[PDB]
Structures are given as structure tokens and as C-alpha cells.
Amino acid sequence: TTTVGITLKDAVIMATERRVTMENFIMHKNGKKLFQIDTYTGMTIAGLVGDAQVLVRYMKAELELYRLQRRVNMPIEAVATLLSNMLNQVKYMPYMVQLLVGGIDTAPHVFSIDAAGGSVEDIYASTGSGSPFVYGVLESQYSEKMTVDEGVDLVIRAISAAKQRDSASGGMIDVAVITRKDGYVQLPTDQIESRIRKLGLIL
Amino acid sequence: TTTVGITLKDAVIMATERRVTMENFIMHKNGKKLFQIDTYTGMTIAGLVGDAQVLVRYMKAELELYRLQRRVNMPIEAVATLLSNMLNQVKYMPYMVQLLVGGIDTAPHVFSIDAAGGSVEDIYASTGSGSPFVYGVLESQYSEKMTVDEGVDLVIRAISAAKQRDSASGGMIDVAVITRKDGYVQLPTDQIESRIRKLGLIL
Amino acid sequence: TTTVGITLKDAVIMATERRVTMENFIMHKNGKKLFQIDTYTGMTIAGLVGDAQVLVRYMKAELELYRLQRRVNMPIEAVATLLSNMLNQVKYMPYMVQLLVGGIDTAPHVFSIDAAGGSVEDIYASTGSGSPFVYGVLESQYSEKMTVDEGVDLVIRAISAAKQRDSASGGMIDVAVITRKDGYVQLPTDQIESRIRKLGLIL
Amino acid sequence: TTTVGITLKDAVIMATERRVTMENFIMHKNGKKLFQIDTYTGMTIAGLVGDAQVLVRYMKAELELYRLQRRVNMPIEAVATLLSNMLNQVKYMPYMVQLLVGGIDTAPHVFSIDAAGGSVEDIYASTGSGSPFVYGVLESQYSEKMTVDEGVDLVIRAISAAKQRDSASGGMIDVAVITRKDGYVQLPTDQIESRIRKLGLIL
Amino acid sequence: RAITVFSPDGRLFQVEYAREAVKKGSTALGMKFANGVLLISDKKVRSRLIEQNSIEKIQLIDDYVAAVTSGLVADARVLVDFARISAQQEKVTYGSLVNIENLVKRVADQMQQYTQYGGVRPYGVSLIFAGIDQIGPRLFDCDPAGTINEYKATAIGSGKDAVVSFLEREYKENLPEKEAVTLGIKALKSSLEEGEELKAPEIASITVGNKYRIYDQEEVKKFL
Amino acid sequence: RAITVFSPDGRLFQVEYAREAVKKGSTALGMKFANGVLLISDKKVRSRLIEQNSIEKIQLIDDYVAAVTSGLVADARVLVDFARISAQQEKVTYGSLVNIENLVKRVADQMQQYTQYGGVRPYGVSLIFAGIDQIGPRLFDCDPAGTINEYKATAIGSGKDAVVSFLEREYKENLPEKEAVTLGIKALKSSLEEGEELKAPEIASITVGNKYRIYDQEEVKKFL
Amino acid sequence: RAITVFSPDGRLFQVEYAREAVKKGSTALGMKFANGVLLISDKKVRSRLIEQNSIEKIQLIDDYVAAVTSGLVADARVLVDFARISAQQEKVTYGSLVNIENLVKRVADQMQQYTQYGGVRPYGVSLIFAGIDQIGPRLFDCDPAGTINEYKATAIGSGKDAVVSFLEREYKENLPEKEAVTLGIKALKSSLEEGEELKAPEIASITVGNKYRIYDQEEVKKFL
Amino acid sequence: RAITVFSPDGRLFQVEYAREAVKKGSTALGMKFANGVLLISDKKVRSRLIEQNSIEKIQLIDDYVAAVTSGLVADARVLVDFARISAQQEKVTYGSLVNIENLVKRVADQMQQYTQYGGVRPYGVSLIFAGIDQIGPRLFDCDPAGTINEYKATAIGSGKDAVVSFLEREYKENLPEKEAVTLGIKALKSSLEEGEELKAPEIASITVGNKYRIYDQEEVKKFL
Amino acid sequence: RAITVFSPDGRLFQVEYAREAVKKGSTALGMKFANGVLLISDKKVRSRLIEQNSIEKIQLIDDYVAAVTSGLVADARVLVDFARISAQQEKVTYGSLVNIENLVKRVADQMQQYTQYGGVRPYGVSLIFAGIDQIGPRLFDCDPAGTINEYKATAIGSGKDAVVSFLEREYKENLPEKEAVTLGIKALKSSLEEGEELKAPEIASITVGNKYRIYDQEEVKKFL
């Protein structure tokens, strides 16, 4: 696994490779790791399958409940903070999970929550076994003056890079851009393949 | 991590470097470790991310509650003592956290609380992985006859020193001076960079 | 750490060096280890910071409560016995603390309580990492025919000796004499420094 | 530690050396290990300080309560049996204590209770680290045709022997004879020293 | 006084007295349309210092199920919150809320307990749940004893009887959304138009294949 | 005697009797202004040995939310403390108190329980919460049954009716802070000026973007 | 009989009846001086076999806070002991007792519970706490319902009304210690001098910057 | 019937009725002497098949403290046993029983609870504790409400009033042991000599620096 | 109805009514002899289909202690079983049953609780325990309130009074076993011989230094 969240202007994009493993032996050539968790926030998984799903089902339900009672979406810093508290409380039968949650509430954000409930916001962040690789290319080519299109393309480059040098990562990249204007929208497979070919990451 | 608290006259200053790590692999080039915890006391973190945040959220809420019920700010020796008791009670599923809390209630103070709830007040203290380094320079150049300006500059020197010799520390220094007269005020980034350049710790 | 309690006539004196460590790396050059715990009894700490403080806060409150309900100070053998019982009951998540408590109720006493709640009274006793050293000099030069002045001076000699040969001990000695006549009175720093110089333990 | 109980005629004598250790490093040159536990029974301690005291405070109170409710002293075999049951019930967070209890209820007895609550009565028994040594001399020179005077002197010989060959034992021997006729009476130091000199165990 | 224990004529008077309490509430009603269900409530607004819109009596339980309540306001709140969390429980267990029937039963059971046990009065509130599940549009009713009945249209509160008769005569099963809310408002009118006023009701609808849409002030007055 | 169990006419008399108890309290009132909300209470001061200022009936729950209470003083204290800790709980869970509506509901639920269960009388106190959250200025009311209503202005205690009518006629929704407290004090006057005295009320205000400011003795008398 | 449940006129008769019980106690009073506070109690001594001094009705809670009690003696003891341990709890948590206000509230809450719950009568005792904290001299009163009021001078027991009126007229806020105890004893006199006797009261004072000093037999008679 | 709840005149009738029950017991009394305290009880012996000496009503709590009881025999036993174990608890915690005052308070608290709570009648027994502690000779009394008073001499049971008056007139504070028991027996005589008989009382004394000595049959008759 | 709570005349009527219930039982009695104690009971046998011997009313608690009971049969069984296990507890703790006094007290405490607490009627049975312990022969009695008295001879049940008077006159303290059982049977006769029949009693004896011996049918008739 490798996931990536890039914050820019008034959007955040989050992309994951889709590939579970589950022995070494790669058993699923199409898992799910990027999940919408609220109408204005999505969350990416990069740890251990089981555990990671449970945090997702939890989170879907918990933000949904909130939204209903208060009639408003939960802030990013709030869902973050909440998730930290959840993880930290049972950190001695711990989840071995590395969670990244980005969303746009009043400005974009991308928080990285480790397995022990430490959440620190940064302007980009990756998680997972191909983590270092996307951090390489991002650290060379990220600029906060990027628009969504350039955004998605920087994402695609980075994740393709990760796949090449890390054998745990792999499998068809999927990206979602979450903006205030269009809501959370996950880009369809056809849009992504076109972008690969163009950037010349195709083989 | 490295944090520093310096008590002088009728002020205390506290500064931290901003940089989380979180693998080794430095994943955040701008974390938060110095936190205001009350209108007249701030607290610096230098242990393990998750745990350390939880002590902070706790402490914000607990001093806030106190202040409301008694209509007065909690003394430093009191928040200290309280924090010790909290840590000591669950010292067998322990927080691995090294906390420094300074503030001004009637005189300045700076208490160092270890992971097991031992709190001893000293006239200066550091915590964290670059701990020894700032202790070096402080032990040579600290005088209790210093004013705030000299204070902030001694702080800056010390933390810059730490960064150089410790690869876990690093990242843009932020300082807050807490005085009785202006309250707790955290110095803006622009003020700090100017001070680096001047002291000739710039490169 | 090293602490010393010397019983003589109708007084007991207790002195400690002031120095916490807390890595190895000596982090506090002025801790507190001798604590008044009742108007006619004081108690010296020589184990592990955190734990040791908690026994102190406990003990302050517990003798204070007693005194109020019964309208009389608790006997030394009683505070001793009580402290033993406290330690012994949670001796499988044990305090690693070596406590010495002396006071004067009807005659002077000095009880040594180990980590497991064994309390045995002796006419002198030390605790801590420089324990052997003061035991050396005391075992040569203690006489129970000593007056307070000679008392304090025997104490000072002994603790100075400990500092020299033990690198965990160190830092400005503080002594308290507890008598029936003047109550518990802790000798001011100025009085002690004068006594060092005189005894020619100054450098 | 070493303690000794000798049953003879219509008396039992019990003696201990007085010396705690408590590091190795002998920290108390006068502990207490022989304790009266009822008007017609005393009990000797030879294990670990803390634990051992707690069994004593317990036992004092428990026989005292009994005596009050039933208006009669508890039998030896009963206090024995009771003590076994106490130890055996929490034998997985066990006391590491070796207890000997003798007393005279209708005939003399001396029961040896190990750490796991096994109590077996014998006509003499020792406990502690100098255990073997007194067992040597007793096994040569014990006769059940002895009177108290010969009794005390056999005890003294044996314990002096133990001290010589075992460096954990040591320190001024104290003996108590418990008879039906005079009750429990503990022999004063002056009586004992005289007996050493005479037997020519003096140096 | 009295408790839930059976009277000599086989009735739980505390429950009966509960039912009286729902009758003293504010009217609200609902009915299914062609492809959805609607909930439309009277608004207990009379003071001008009350915050209009903010007081919602059609409350959502989940994006695709709402409930509008009648009775003691306080007990309605708590019970509404019971339902919300119970919905969430199914989402976390099963993955989805596949039957609104279930959701309404669980909540029903809760009320049935407080109607069984002493040391506790019954829950004195009535509610109707509507939403679309895998089965399709569902309209359910819930009573103080825990009783549940499945409707095509139903009413609650003060205009319970009134609205019931209106609906009993003039309800057509497949009706387009528009005509439907109109029918609602006519039924609510006849009833509540005994003070010779009605003001603006609060109106919500859901259609198959989407989420609940709560209307706005301006819309409602057009169907008014 | 009586307990919360439903009477034959669908009423919880213990709750009714609770409500009587709040009516026998001291008057206090509040209303929103242009960009904030204010709380202003009558001061139950008559003895000169009472410590004036020290007895505060507008109590803070959190820096940005206050509540002023009416009813039995004792129950008000405890319930006020319930609210404080509940606020703190949200701060430790979520990071912030994003809705005062929530805060007031939780406290409401507490009261609703003691109104449900036997072995326990209802909580006989009324309170209004005001503060600014992410949504904006909010004024809420809380009743012995647990009932909550959202206001623009509302009153409580002895001058409940009195103050209500005053406000019902003369309240203008966007009013500057100054004019607003004046309106308050006029409304509080009409009412409480039946002993032909009023003395100095205790006054607090909050404005968006800042914390609660509790006024001082000297200020209030200027608006007096 | 009766229980804490609200009467038809909004009163908790059990609490009312509690208050009657405190009225049947022994008088005690207190007031602040220039830099401290004093507590002075009547001594319920009439038998000569009673151990005079040994029966103390001014009891210390902590070195720097005392409380003198009135009401049922038995309940006063227990509640006094509740307070002692609660003080100690703050010492072990926080390091110090920084507000006597807090100390008195916690104890108040305890009484408020026994006034809320059934299966338990209220605590029928009254007490006043005095001491100096970080804020300064404080005099507090505590009632059977849990009610707390902050005073400059206050009274309790049989001479409650009597002593109250005396103090209401003749109390001067900053008075030196000496003149102050005299004023006390005069107020206690007027009242309790209806049997035409008073004997010697038990007197305690604290001043800022020190501990409580409980006077001796011989001293008191000089101010007598 | 009735329970501990306050009557309209501020009294706990169950406690009052408790006190009646102690009055219907057997008389016992005690008083301090020069250097000790004595307890002397009437013996409820009338049958010749009763085992005389074996029935002891002066029971030891600890070697240096005894208590003699009056009231319902059964409740006295249990409460006496409560006291014994409580003494033992202090021995195991602290090392010694340094204050008999404490010992008597703890036991008092126990009785005060059963006087607070419902679902439980009060403990209907009275007792006096005597013994010597670090403070010196102490004589304490304990009542059904939990009340404790410290004496020089006190009485209990049927001859409560009778014995009280005797002692009220003729008690001299420092009296030698001998003269003291005589005074006791004279006081017990006046009272209990209304059947024109007294038989032999059971007598115990303690002196400072030693343990309780319970007298024998033959001794007592000499002071008789 | 009624519960254990004190009546206005200081009596626990439920206990009184308990005592009535024991009076309606079958008579049984016991007394000490030279070196042992005996228990001899009337046999509630009237039907011929009842299994004679099999119904034992003298039941052993331990080899060296028996108890014969009177009252409600059912409660007697359970309480008898309480005693058996309690004896066994002492055997497993201490090694032996060194005092029968203790054994009888523990069982007494049990009864005293059900006489203290509500939600539970008293145990309506009486029993006498006899046996030899380290102290020697002991005969004890136990009452519904938990009361215990130590005898030389005592009775229970219907012939309580009757048998009591017989024993009161004609009991000689040291009597040989033989003469003793005869005296018993004479006392049991006078009483129970009011139907002009007695049949064969069930008889048990213990002597110091041995175990309980329960007699056989044939033996008893010889002393008959």
C-alpha cells in the first residue's frame, strides 16, 4: 500500500493504488483504500486490512450521526482529533493502521494519523509501504500554486513512481478530488487511464 | 524533538522546534509541540506524538473547567502537581512523554514532568532528544539577570545549536513569551526569522 | 540521591543533597527530597521521583486528616507502620522507593521503610545511591552523646563525603532539625554554607 | 536471619538474632523478628521484611479478636492452621516468608509454616538463612529432658554457632521463654549477655 | 396514583393515559406517493420570538429516513435520539440499513419495555417513520405501547381523527409528488383550520433512488 | 403523595408542580442583538450582609457560553455543573464546541430522565443558554421536563409572563448592543418594578468573534 | 408519610421539614473582620457531667478552614467528616485548597442529592464555613437543600432570626478582631439571653497569612 | 406505618420510637475515677436456669476498652461485634488504637446511616464506651441516632433518668477507685431498688497504664 | 400490613408476630446433666402414613453439637443448614469448633439481619443448641429477633411456658444422665399430656469426651 493526499488552493486530492496483500502473494488486484467518509471528507487506509475497515465503518457512522444532530458537517480538524482520541484509547490492543484524512471545510487540510493517535496536519502526506517514494517526487515537484489539473497529474506521477520501486504497491490508481464547489467527486477509471498515457507512464 | 523553557525576572519563554518523526523519515516538517494551555501557562511536548496530544486536550479542558468554577487561573505548581498525579496513576500502561510546563502566576516557574510523574521545578529546562545540546549552551550562557529580549535570543541560539547536532530536531523554531503584563503571546514567524539572521545562525 | 537521618538525645536531624537525575544527565541541580510531613515529623525520599512524590502528597494529607479527627499528632511508629501497610498492599505494581521518616513524639525515632514495606527503626540510617558512604563515616564518628550542633556537623560531614564518592549524589545540602522544643525547623541555606566552610569541606 | 524454637517439658523457648539486611549491606544491626502474638504464643520471622511484618500485625489483631469473642486463648494448632490457610490462599502473589510459631496451650508446640502454608509440628525447628547451622548443633545436643535453664543455654549456643558461620545472621541474640506458669516472658538483654560470657561464646 | 399493571377490564391505564397525552400534541401527518413518501407537520409556532425554521419537528434519523413526532416534546427528543443511534448501529454492523421496518421495531421495543416495567412510566409520544429501503417506500406509525402499524397515509396528534377521515375518503394510492403534498395540506387544512389559521407547515419528501429533501419556507407557501 | 406517572388527563403532575417551583424563582431574561446575545438577571439581593457581586446567577459554562438560571438554587447549581463538565467532554473528544444546541440538548436529556424514572423527582429549575457557536448567536431555553425552545428573547422566573409580553410587543431583531441592554432593562423594569424597586441587575454579553464579557457594577448603573 | 417529591404548591415538604429541624438546634454565628473571619457558637452545655471543652461544635476541616454546625448532631458529624476528606482530596490532587468556595459546593452537592433521590431523607443540618483561601476571607452558609450563600456575617440555629436582626443593624464591615468578637458576643447575647444566661461560647478566629486559632476557656470570658 | 423521614415538626419519629426502645432496656451506668473509668451494669437475671456469669453485658472491644449496652439485645450484639472488628482494623492499619473517640465515632456513623436510609430501621440500642487511650480516661455515650456525648458519668436504660439525677447531685470528679464503685452502686440502688431488690451487678474497671479487669462474683458483693 | 420498623411503643411488631409463630409450634426442650447435655423433643406425629423415625427434629450440626428446633418447619430447615455450613467453615479455617457459643452467635446474626432489613420478614423459628466444646457443656437458645441466652435447661414451642415452670421448680444442676432424661420426660409430660397422650419423644445426648448419640425407639420407651 501507498496512499497520497495533496492539499492545494481550495481542493485536496487523494489517491491510492488498489491492491491488497494479505500473504505476499498479492491476493486482491483491486482493493479499496480510499473511502468517502463524509460529503466533504474522504479518508485513505494504509495499514492492516481488517483493522482499517473497522475505523472506516465507525467513521462513516460517527460523522453521519454528528451531521444529523448538529445539522452541519463536522470539521476536518474535528474528525481528525476524534480519530486520534479513538486510536489512542486502545493503543495497548492497538490498531496497526496509518490513516490519512483530508477534506475541505473552510480551507483544505490533510491530516496524518499514525497508529498511536498522533495527528499532525501538513500540506501533503503519504502513508504506507511505498510512502518514501511519493515523498521523493512530491518534495521535488510540489508547489502550492498548482491548480487541480496539475494537482491530479502530480498525484499520478508520484503514485506511478511508488509502484515501480515498491512491490507491495501496485494496481490501478484511483484518485478523488474533493473541492467545496463540486463536493467530493471521485474521478472515473476512464479519466485516469487517459492521464497515464499522456504523462507517459504507460507500459 | 527538543523544547526549551527559560524562566527570568517576571517572564518565562518557551520555544520548540517544529518537526515530527514518526518513522525516521521525518514526516512533518512543521508539527506543533508548544501549546497554550491556559491564559497564563503554555506547555511543551517532547515525547511520543499520540500520547502527548491526549495530555494536551486533557489539560486545556481541565484548567478551563477549574478557572470557571473557582473564577481564578490555576497556579503553575497546581497544574504541575495535577499532571504528575495523572501520569503517575497510569504509569503501568505509561505515557512515554516528557512534558515541560511554564507559566506565571505570582512569579515565573518552569516545571519538568517526566513520564512517571516526577515534577521538579528548575530555573531552565529542556526536554527531548536534542535535550543535552541546549543544556550545554544554557549552562554556559544563562544568567537570571536577563531581560525578555536577551531571553528570546539565548533561546534561539540554544535551539539552533540543538538542530545542528541532532538530526531528530530541526524545522522552524517557534517561541512564546508568557509574561504577566501582556498575557501569553506567541511571537509571529516574521519576528523570529529576523532574530536568526541577526544572531547569524542563518544559512 | 542520598539522605541521612540521625537521632540523638531529644532531636532528630535529617538532611538530603538536592539533585535529581532523571537520565544520567543530571537534570535538576536543586530537587526536593526532604519534605515536612507533619508539625513533628519530616520524611526523606530516595528512590524514583514520580512514585516518591505521590507517597509524600498522600502522607501530608493522611497525617493532616488524622490530626484533625483525633485532635493530636500521629505517632512516628504509627506513620511508619501506616506507610509500610500502604507500600506492602501494592507491592506487585510496586513503588521503587526507599523512604526514611524521622520525627519526635515522645522520644526521637528514625524509621527506614524499603520498597516492600519493611520498617525497622534504628538510631541512624541513610537511604539512596550514596547510602554506603554516609554509613561509613557515621559508623566511625557517631556517638549518641552528641548535641544538635555536633549533630548537624556530623550530618554535613557525612553528606559531603557521599557527594565526593558518588556521582549521583551532589548539589547543595539542606538539613532540618526536628526537636520537641522548637518544632520542626529547617535550617536556612546561609546557615549551612557557613558550616561547610568551617568544617573545611569547601572548594 | 536465623530463628530457633525449642520445645521441652512445659515451656518453649524462641530466640532470634537481631539484624536486618535489606541490601547486603546490613542496614539494621537491631531488627525485630521475635514478636509476642498472644499472651501464650509468640512468633518468629525469617523471610522478607515487609511481608513478614504484615503477617504479624494481622496475627496480633486476629488472635486478639478471637480471644475477645470466645473469652479464651486460641490454641497453637489453631493459630498455626489459620496462618497456613492465610498464606495458601494467596500463594500466587505469595509471601516469601518462613514463619515459626510456638506457644503453650495444653502442652508446648512449635510449628513451622513455609511460604506455601505447610505446617508441620516438630520438637524443634529453625528457619532462615542460618537454618542449617542451628539444626547441626541441636541435632547433636538436644535432649527433651532439658529444663528451661539448659534450654536457654542450648538456644544461645546454637544461635552463636549460626552467627559464626553465616554472614546474614548476626547481632544481639534475644530469647523469650513462654511457659504456662509465668506466661510469655522475654528475657532482658542483661540476662542474655551474662549467659554468653559464661558459656564462653564471648569475644 | 397508577402504574402499568392491568386494570380489572384488561387495560393498562397508564398506557391509556399515555395515549391521551399524544392526543394533546400538535398534528402531523404523512403519506406515500408514486415513488416516495412525504412527511408534513403543523408548526407549533405562535410567538414571534420563536426561531421559526430552527425548531424542526420532522427530524432526520438517517439520510434516507425521517420521523415526525407528536406528543410530549421532551420524550420525543430522547426517543428520536435513540432511533438515530440505532440506525447507526445497523450501519456499523451490517453495512447498510436494509429495512426501515427493523429500525422502527427496535424503537418500538424500547417503548414496550417502559410499558412492561414499573419504576418507570411509558414513553408518551407518537411518531411516524417514513423512508425508502431496499423493499421500497415505507410509512410506519409508532404508539405509546410500542404498537406499529404500516400505512399508506396516517396522522398523529390533535388532528389525528380529523386528518384520518379526510385521508380515509380522498386518498389515491399512486399520485404524483405535487398533487400528493397538496392532498396533504388540504387534509391538514380541514382539521387545523378550526382556529381559522394554519400558517406554513414544514414539509419533507424523499423519492426512491435519493436522499431526503427538507423543503424551504418559500416553497411550501406555493402549495399552501 | 405523587410521582411522575401520567394522570387521567394526560399530564405528569410532578412536572406540573415542578414548573410551579420555577415560577416562584427570581426573574432573569436574555435576547440576541446585532451580533451577539446578552443575559441579564435580577439579583435576589435584600440583605446587606450578602456579598453582592460574589453571588452570580449568570454563570459561565465555557468561555463563549453562559447560562442564567431560575428555580430551586440548589438543583440549578448541580445542573449547571453537569453542563460545565459536558462542555469539557466535547472539547476533549471533538476539539471544540461546535454547536451550543448540542450542549443544551445533553443537559435537557438529563432532566428528561428524572421526569421518566421513579425513585427520583424531576429537576425543578429552568435555565436559558446563550452563546455563539459556529452557526452564530444562539439563545435557548430549558424547562423542567427537559423541553428546549430556541429564542430571539425569552425570560424565566417570576417575571416570566410579565417580561414575555414586554418583549412580545417591543423587540426589534437587529439592534445594536447598547440599545439592546436598554430594552432588556426596560422589560425587566416593568415587571420587577412592582415592589417599586429593581436595584442593579447583573449583565453579560458576548459578541461574535470573542469571549463572554461579564459587566461590572459601575457599568450597569449607566444603562439603569 | 412524605418524601422529596414536589407538593402542589411547588415545595419539597421534606426539605421544609428539614429546615424546621435546623431551627430546633443550638445557635452559632460568624462574621468577617478586617483581615480574617471568626466563628463563635453557643455551647449546648447544661449538665455538669458533660466534658465541657471536649465537645466542640466548631470543628476544623483543614488547618485554615473551620465549620460550625447546627441541626441534628449526628448528621452534622458525618457531613463534617465528608467535608474533611473532600478537603484532603483536593490537597492530594491539586497540591493545595485554593478555593473554600469549591470545598463548600462539593459538600452542598452531597446534600442536594439526598434532597433529589427517594429512598433517602435530606441531610437535616446547617453549617457555615469560614476560612481564608487564595481569594481571601470567605464566610459561607449551607442549608438542607444544599443551598449556599456567601456572607459577611450570618447565623444559624435557634437564634437564627434573632442574631440576624442584630447583625442586620449593627455590623460594620472592617472592624478590628477584638471589637469584632465583642459584636459577635453582643449579637449572641440579645438572642440566647432569653433564658437570662449564656455561659461561655466557644470562639475561633483565623487571620490572613496564618492558621486557625481556637481560643481557650479563660480568654473567652474576657470578651464575655 | 413509618420510616425515617422527617415529620412536620422536624423529628424523625422512627428515631424517636427507637429511643423509646432503649428506655425499655436494662439499666447500666459508668463513671470516671481518679485514674481510670468503671462500667457497672444491672444484671437482667430472674430465672435460676440462666447461666449467671456467662451472660455478660459489659463486653470487651479491645483489652483497654469495654462497652456496656442497653436496648434491644440482639442489635446490641451485632453492633458490639462491629465495634470489635473496627478496633482491630485500626490495630492492623495504624499499629495501635490511639483514640477511643475515633472508635466510638465510626460505630456512631454506622447507626447514623440506618437513621438516614430507608429500607432499613435505625439501630435501637444505646451503649457507653469507656477506656483509656493516649489522651487518658474517656467515657462516651452512643444513641440510636448516632449521637455521641462525652461524660464523666452517664447512665442508660430504664434507670436512665433515675441514675442521672443521682449522679447529677452526688458525683465528685477525682475519687479513688473504691469510693467510686460504691457511688456507682448507690446510684444504681436508688433507681433499680424500686422492685426492692438489686442482686449483684457486673463490674469492670480499667486504670491507666493497664488492661481492663472484669470483677468476680465474690468481690462485687463486698461493695454491695 | 406491617414490616420491621418500630411501633410507637418501641416494639418491632413483625418480630412480635414472629414470636407468636414459634409459640404455635411443637414443644421441645433440653437440659445439661452431670457431664453432658440432652435434647428431647415432642414428635409431631399423628398420621400413621408419616415415616416415624425419618422425620427428625433433633438434627446434628456437627458430630458434637445438635439443635432441636421449633417454629415454622420450612425456615427451621434452611436456618439449620446455615448452621451446618457455618460450623464447617470454622473447621476449614481454624481446625476445630472451639466454641459452640460462636456457632450460635453467627446464626443469631443471620436472623438479626432479617429483623433489621425491609424487603424481608424475620426468620420465624426458635432453636436451642447444645453440645460440648472446649469450655464444656453448653445449652443455648435462639429467638426470632436473634436473641441468645445461655441455659441449664430451657424449652421452646407450645409447651414453652408449661415446661418452663416445671423446670423452674424441679431442676437439680448435677444429675446423672438417667435421672436427667427422666426429669425431662416428666416436664414434657405435664405440659403435652393435655391431649392426655404424649407417645414417644426423640431423645439425644452427648457426654464430654465423645460424640452425640441419638437414641432409638426401643430405648426411649423405657424412660417413658
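Chain F is numbered as in Swiss-Prot; shown residues: 10-233, in order.
Cβ from N, Cα, C; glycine included.
Neighbour count (other Cβ atoms within 10 Å of the Cβ, all protein chains): 22 for F:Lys66 (mutagenesis position). F:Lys66 (mutagenesis position) carries neither a helix nor a strand DSSP state and counts as coil. What Swiss-Prot notes for the published mutagenesis of F:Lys66 to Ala is this: Prevents PAN to associate with the proteasome and stimulate gate opening.
DSSP classifies F:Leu81 (mutagenesis position) as coil under the three-state reduction. Looking at Swiss-Prot, you'll find the mutagenesis F:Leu81 to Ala, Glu or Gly noted as follows: Prevents PAN to stimulate gate opening.
Shown in sequence order, the list is empty: the chain has no residue 6+ apart in sequence with a C-beta less than 8 angstroms from the C-beta of F:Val82 (mutagenesis position). Quoting Swiss-Prot on the mutagenesis of F:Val82 to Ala: No effect on PAN's ability to stimulate gate opening.
Per Swiss-Prot, mutagenesis F:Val82 to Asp or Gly is noted as: Prevents PAN to stimulate gate opening.
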Between F:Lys66 (mutagenesis position) and F:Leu81 (mutagenesis position), how far is it from one CA atom to the other, in Å? 12
Other C-beta atoms that fall within 10 angstroms of the C-beta of F:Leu81 (mutagenesis position): 29
